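The block underneath contains the structure these notes are about, expressed in structure tokens.
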Number of protein chains: 2
Amino acid sequence: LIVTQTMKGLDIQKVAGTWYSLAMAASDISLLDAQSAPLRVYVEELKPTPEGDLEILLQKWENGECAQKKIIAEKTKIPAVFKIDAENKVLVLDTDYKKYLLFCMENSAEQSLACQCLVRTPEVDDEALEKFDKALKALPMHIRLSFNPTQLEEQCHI
Amino acid sequence: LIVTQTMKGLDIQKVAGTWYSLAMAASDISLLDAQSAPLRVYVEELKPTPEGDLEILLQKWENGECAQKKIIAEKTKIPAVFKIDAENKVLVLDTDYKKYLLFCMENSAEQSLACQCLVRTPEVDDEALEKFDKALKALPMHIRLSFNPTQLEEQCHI
Ligand SMILES: CCCCC/C=C\C/C=C\CCCCCCCC(=O)O
Ligand SMILES: CCCCC/C=C\C/C=C\CCCCCCCC(=O)O
């Protein structure tokens, strides 16, 4: 239960659409170190279901190539928290729907933790990056990556 | 000439001895991404020469093993700036000699840039890490790593 920042008033339907993983951080280096690392995933689109589950389109480098993944985060009794089917919960820390979204993924244990700053456009948002860094300043992150606009328009951010 | 933080009054003899690379950052992900990445070096000891050159003992992972390296930074007319023989200049941004040292290495071009927060002891110094983050906040860093006390007592921080 390491993360104690959640979005109050979250309307999950309003996060539907295109996002860019501007920045990522994790608790352990190995979670993001290699391009095939377990939590180095690049968000493409969020597709909230009518009953409040969250289908996720993303890219991940596997076996020497940029692969497409589709996964579903199921709703919980808490609007800002979803569970991935594999126990790994996803939490929405903050979002303004129109520009940025900060979320973390953590495992039930440790804990193991990865967070991203998502943005709507392939641009460096300094002010979403500051909110991201503010949110993680107490979290025990040991790796942090960010991407430039060119990489953001590339599959797997090459 | 991207870095415009240098230590005034630097006495290079007083940086001799044992250091730990508590944290590292770089301008491009690939400079630190892999464990065999070009700038993922782990400082061991600094050995200032009598005439002001700076011999450096460090570790770097090469060809599937933690290798020992010994390199020399030659003095320039500027006390806080040394050149490595290979044009890559090293700059000392700040140090209190007894606890922390911040430096950057950059190539003549880009520029390509790597900085570290060095510390005397295998401990997380939050206040040297804040000075490190403050010094890099305007620099265009896209990867950032930090190590825990256990890793700090391991060769190549395993
Ligand atoms: C509200 C926004 C939420 C966005 C959530 C984004 C990603 C979901 C979290 C983690 C996904 C785990 C890694 C990808 C799994 C694919 C299988 C694998 O290769 O291991
Ligand atoms: C005042 C403290 C200065 C400390 C300087 C530390 C390191 C020097 C900077 C860069 C070293 C380049 C990478 C190692 C070179 C070995 C050859 C290689 O494998 O490419």
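What you see of chain A is 17-102, 105-127, 130-178, where the numbers are those given in Swiss-Prot.
The way this entry was determined, per its header, is X-ray crystallography, 2.1 Å.
Placement of Cβ uses the backbone N, Cα and C atoms for every residue, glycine included.
With a 10 A radius on its CB, A:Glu61 (variant position) counts 13 other CB atoms from all the protein chains. Look at A:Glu61 (variant position): DSSP puts it in a strand. Among the sequence features in Swiss-Prot, the natural variant A:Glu61 to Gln is noted as follows: In variant D.
When other Cβ atoms within 10 Å of the Cβ of A:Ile72 (variant position) are tallied across all protein chains shown, the result is 20. Natural sequence variation is annotated in Swiss-Prot for A:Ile72 to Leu, with the remark: In variant W.
Note on A:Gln75 (variant position): other Cβ atoms within 10 Å of its Cβ, all shown chains, come to 19. What Swiss-Prot says about the natural variant A:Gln75 to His is this: In variant C; found only in the Jersey breed.
DSSP gives A:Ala134 (variant position) a strand state. The Cβ of A:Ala134 (variant position) lies under 8 Å from the Cβ of A:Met40, A:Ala41, A:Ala42, A:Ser43, A:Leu47, A:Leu48, A:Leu55, A:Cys122, A:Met123, A:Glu124, each of which sits 6+ residues away along the same chain. Quoted from Swiss-Prot for the published natural variant A:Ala134 to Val: In variant A.
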Legend entry - Among A:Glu61, A:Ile72, A:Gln75, A:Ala134, the variant positions whose C-beta sits under 6 Å from ligand 1: A:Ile72
Inset, instruction - Sorry to bug you, but what's the C-alpha spacing from A:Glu61 (variant position) to A:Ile72 (variant position), rounded to the closest Å? - result: 6
Inset, instruction - Determine the straight-line distance, in Å, between the Cα atoms of A:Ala102 and A:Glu105, where 2 intervening residues lack coordinates; round to a whole number. - result: 6
Legend entry - A:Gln75 (variant position) versus A:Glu61 (variant position) - Cα distance in angstrom: 10
